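Working notes for the structure below.
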Number of protein chains: 6
Amino acid sequence: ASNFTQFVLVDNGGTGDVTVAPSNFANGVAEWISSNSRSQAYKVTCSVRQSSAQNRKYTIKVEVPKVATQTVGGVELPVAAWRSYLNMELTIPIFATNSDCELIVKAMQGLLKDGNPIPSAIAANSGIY
Amino acid sequence: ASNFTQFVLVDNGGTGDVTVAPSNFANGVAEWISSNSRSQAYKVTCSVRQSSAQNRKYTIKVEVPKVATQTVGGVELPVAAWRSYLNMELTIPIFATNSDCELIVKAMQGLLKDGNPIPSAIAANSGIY
Amino acid sequence: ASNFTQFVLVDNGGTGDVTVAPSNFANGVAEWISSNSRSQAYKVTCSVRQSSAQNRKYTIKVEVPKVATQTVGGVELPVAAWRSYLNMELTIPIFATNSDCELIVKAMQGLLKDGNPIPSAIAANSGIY
Amino acid sequence: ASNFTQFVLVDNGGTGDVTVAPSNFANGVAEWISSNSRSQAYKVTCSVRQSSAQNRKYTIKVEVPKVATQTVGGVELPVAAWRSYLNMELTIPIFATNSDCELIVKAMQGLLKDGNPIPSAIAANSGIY
Amino acid sequence: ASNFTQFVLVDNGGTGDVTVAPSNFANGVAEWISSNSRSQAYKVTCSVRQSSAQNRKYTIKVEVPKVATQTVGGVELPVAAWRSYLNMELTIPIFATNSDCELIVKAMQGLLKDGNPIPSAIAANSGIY
Amino acid sequence: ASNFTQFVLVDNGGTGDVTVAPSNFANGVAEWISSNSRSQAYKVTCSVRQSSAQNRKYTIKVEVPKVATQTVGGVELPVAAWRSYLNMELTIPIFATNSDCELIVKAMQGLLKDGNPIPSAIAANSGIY
RNA sequence: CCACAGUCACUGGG
RNA sequence: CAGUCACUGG
RNA sequence: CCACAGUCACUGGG
RNA sequence: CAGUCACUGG
């Protein structure tokens, strides 16, 4: 294998797609970013460690830029107003087989499938009701 | 409407599908569970709070169980051999429009699409390289 | 370029091959792990450091597990009945050229070549006689 | 029968071969030494012992010398400018069968096979990258 | 791709060229060295860290050795008579686009072009006047 | 000689070139700047001193303006968001001949040649991977 | 941070 | 030196 | 806040 | 853990 390759983060249907590509590997922490100023980029980082004797833990972080009214290549302050941060921590017991792990991934995919509660709430600046 | 509906967390092609349903909203934490005993159930929770004066934070949790039947005191009980824990926090600035948020949902969806790096590594019990 | 890739640790023909893959590279310690349950996986770690003003030191560690299924209370878990632990330390002075190093590697390879005393002894639960 | 015989430690084709031969076997420590000046010879030692009730432990040591001629006061002496020191410890539980051991040996051989990460790194005065 | 490749540090027209290659990435410090003994090698290291909330800093180091053969204890050893140390730190604001950065690379390249003031002074063991 | 002359810092191929010219010599510290407001200029400074008994040290500093979305002649704040700083310190042992120094310069040129790792990483808002 | 020093991913000084 | 071994104990 | 830990809307550590 | 390493020191 060798999974550290570029990929499509935001699929806008061929036209207007956001691709992120390998940008760093310092400390086993893999990083991908879109072709932008780091202040306006789409960043993705991932790493794995054995958190305890019983578990392994994947830490995945994603940064998404606020695009509405954005000024490409510009200095936008304050940073906190122009960026969204996603922090994911996946804990998997050392007994999990590959199939067990496939199931876990499926569950994650299902959690965010278009039309489901969570993605629907987020995409609508809403909570659950 | 109401976005607090049931949905399928794990899609196995209509046969062996893990569907999860609304089970609680106490203390502002929306909860869903699979049609199982509370000891062997898949659990999904979600909550939104206004973290800072200018941020909103979504806390989503998913628990994937490895179902098993244990024999305690000569008696057989439905239990979970172990559980996988997904913990994700999403911080979005209040200046994010709905389109801005759809961008975030698409990114999260892209992040886990079959074939991409992260889901590949996870399903293979490996890191990125 | 990268030497932190997956490789075949155990060459059992072209089928029962044990392949080990990059898992984590934190704190100067490269770690490879075979696929499936971490609990039953092969592990390989490696690191180099300047042990003294004149010497560089390598520390390689390998774990060979004896795969087994543990059952307790009627619950089956993939585990390792036990593990064989290989721990080696290689010290090389900074005056060693690439040729000198190639020589060192050859000696290591020869020491373990099929037919030779040490490997023969080990493979037969034996010592020297 | 005897496995305490001479063998080729360094296979440099069929000429510049470094052969090491039995030298002494006192106190459970088998020792091999290449021919000529002891001062410039290759050394290999090996021993097994029951380290615990459950484990047997092997201790292999190898010395690769950098041949050189020292001159002092006009007196020439064959010496070793410096020496590379390999020290390995292999622990194997008493439940290991001959098959289990053969497997362990294969893993050791694979770890050092030409082309693989560890040997490549060592042979190039390099680490992992 | 992967930008961690070998390159020629000193171009002497294909004959007497000093080429340097990846040798380590431990602790997030990318390292390259020339095909020499660690004691006589050319060394290049590079690292990026997010210095401030809005800055990123590249730390690049280059070590140019003056190779020599010293006689210590009547024995001859490959050593370095002395070393020249280049230490450079580049701080770039996160608002810099890729074009902004290309500008920086072009400037650094221009700074050292044959004929220009700085490289002229350095090569002549003189200051600017 | 007399190397304190104007030169092309950024070579954009005849059209759109950035030239810097002598602007100060206070304290032996030579300075060049582009024809801009000092807040938006390209600045280059260089100086030499004998740092110790064994070494001489060249301190070279370069400042590059962020051009994307820049407003020529305008007041851009905060300064830190609009500027990149390069700090170079070159240490050369007093034994270095002119030829030794030419080699050092070549190594610097090679380090930053178009297409090589470092310049490629910088120009792409990336690290090494 | 330093036109601070060194034997330089380390050490020492402002 | 010992251990289910980048960790612990002598 | 943490590529902090867990038995995980709870507990413990920076 | 370190060392010209079945030995020594932490």
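In chain A, numbers come from Swiss-Prot; the residues present are 2-130, in order.
Including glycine, each Cβ sits where the backbone N, Cα and C put it.
A:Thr46 to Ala appears in Swiss-Prot as a published mutagenesis result, with the remark: Loss of repression of replicase translation. 80% loss of binding to the operator RNA in vivo. In the three-state DSSP scheme, A:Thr46 (mutagenesis position) is classed as strand. Here A:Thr46 (mutagenesis position) comes close to A:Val30, A:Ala31, A:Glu32, A:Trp33, A:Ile61, A:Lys62, A:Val63: these same-chain residues lie at least six apart in sequence, with C-beta atoms under 8 angstroms from its C-beta.
The Cβ of A:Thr60 (mutagenesis position) lies under 8 Å from the Cβ of A:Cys47, A:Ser48, A:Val49, A:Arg50, A:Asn88, A:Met89, A:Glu90, A:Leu91, each of which sits 6+ residues away along the same chain. Record note (Swiss-Prot) on the mutagenesis of A:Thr60 to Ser: Loss of repression of replicase. 20% loss of binding to the operator RNA in vivo.
Under the heading of mutagenesis, Swiss-Prot lists A:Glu77 to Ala and annotates it as follows: No effect on the organization of the T=3 capsid, but with a loss of thermal stability. No effect on infectivity. Other Cβ atoms within 10 Å of the Cβ of A:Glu77 (mutagenesis position) number 18 in total over all chains.
The Cβ of A:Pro79 (mutagenesis position) has 10 neighbouring Cβ atoms from other residues within 10 Å, across all protein chains displayed. A coil conformation is recorded for A:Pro79 (mutagenesis position) in the three-state DSSP classification, outside any helix or strand. Among the sequence features in Swiss-Prot, the mutagenesis site A:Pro79 to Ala is noted as follows: No effect on the organization of the T=3 capsid, but with a loss of thermal stability. Complete loss of infectivity.
Listed in sequence order, A:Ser40, A:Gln41, A:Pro66, A:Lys67, A:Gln71, A:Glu77 are the same-chain residues at least 6 apart in sequence whose CB falls under 8 Å from the CB of A:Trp83 (mutagenesis position). Quoted from Swiss-Prot, the note attached to the mutagenesis of A:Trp83 to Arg states: Complete loss of viral assembly.
Here the mutagenesis positions are A:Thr46, A:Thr60, A:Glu77, A:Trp83, and the ones sitting under 8 angstroms from chain B, going by CB atoms, are A:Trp83.
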